[PDB]
Amino acid sequence: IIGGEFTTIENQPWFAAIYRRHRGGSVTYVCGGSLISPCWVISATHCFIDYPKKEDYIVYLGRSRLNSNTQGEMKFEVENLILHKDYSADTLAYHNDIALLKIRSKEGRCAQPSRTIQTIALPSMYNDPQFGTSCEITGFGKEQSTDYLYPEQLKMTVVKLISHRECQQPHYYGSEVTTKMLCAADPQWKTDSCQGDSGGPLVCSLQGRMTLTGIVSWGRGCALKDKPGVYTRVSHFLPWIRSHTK
Amino acid sequence: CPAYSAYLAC
Ligand SMILES: N=C(N)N1CCCCC1
């Protein structure tokens, strides 16, 4: 997250931190995700496609720091890794960038809701806020595009939804943005998602519910004028989600 | 890796 503010997991208690175990036992951060039910985390397929074996991943909930433990946190193995069949990546962007992880503790349990671990609601089908609406993004991604390191402390910021017409201007991304994607950005382009925020939640208030509106997917640079962040449009994937979680 | 990726391994 470029700009924005540091936060803690109580402010985004559905946030899941996803790591990958390596050849030698070392463990590195992969992507964010969101807890949509006690056994299911939703994220992006591009986070997993290069190493698609479920055994190589660990998921934490209730975690506020990247490489240190947070009191109350829970650690999970991945019982099932479900990637979207129609995923693609071009030279620029990702399509159908959505993924589901079924989580299970070494004791065979799912998540236990607490002050630091809660689920987020899915949206009504094809139901999205008006453009101009302010939404939150959360992640352990880079604080600056040129940084080598990731922040140790979770961050969050606010961006506004951009109309599909505006985002599809060649001025922005042209045809690379589809109806199954959502664009959001800061009016001054001063805050944004960045490298390592992928898979994480874009959360808006529709009616009176905090709702998972998007999943961090792609973008040209970070906090770059006329280059918004692009998000998987969750309200367009409800049959796929329900079908695979039933 | 696509050019506009935010995957940390890219
Ligand atoms: N929002 C931006 N700029 N992104 C999304 C996450 C991948 C890096 C580019």
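What you see of chain A is 179-424, where the numbers are those given in Swiss-Prot.
Using the three backbone atoms N, Cα and C, a Cβ is placed for every residue, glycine included.
Per Swiss-Prot, the features are as follows:
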type	residues	note
ACT_SITE	A:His224	active site, charge relay system
ACT_SITE	A:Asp275	active site, charge relay system
MUTAGEN	A:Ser323 to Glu	Abolishes phosphorylation, proadhesive function and ability to induce chemotactic response; when associated with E-158
ACT_SITE	A:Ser376	active site, charge relay system
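A map of Swiss-Prot features onto the structure.
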{"residue": "A:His224", "record": "active site, charge relay system", "Cβ neighbours (10 Å)": "29"}
{"residue": "A:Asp275", "record": "active site, charge relay system", "Cβ neighbours (10 Å)": "28"}
{"residue": "A:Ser323", "record": "mutagenesis position", "Cβ neighbours (10 Å)": "13"}
{"residue": "A:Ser376", "record": "active site, charge relay system", "Cβ neighbours (10 Å)": "31"}
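The subset of recorded positions A:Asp275, A:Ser323, A:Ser376 lying near chain B, with Cβ atoms under 8 Å apart, consists of A:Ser376. In terms of Cα spacing, the recorded positions A:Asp275, A:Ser323, A:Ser376 that come within 10 Å of A:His224 (active site, charge relay system) are A:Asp275, A:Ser376. DSSP gives A:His224 (active site, charge relay system) a helix state. DSSP assigns A:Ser323 (mutagenesis position) to coil in the three-state reduction, placing it in neither a helix nor a strand.
DSSP assigns A:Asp275 (active site, charge relay system) to coil, not to a helix or a strand. Here A:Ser323 (mutagenesis position) is positioned 14 angstrom away from A:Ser376 (active site, charge relay system), judged by their C-alpha atoms. In this structure, the CA atom of A:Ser323 (mutagenesis position) is 22 Å away from the CA atom of A:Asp275 (active site, charge relay system).
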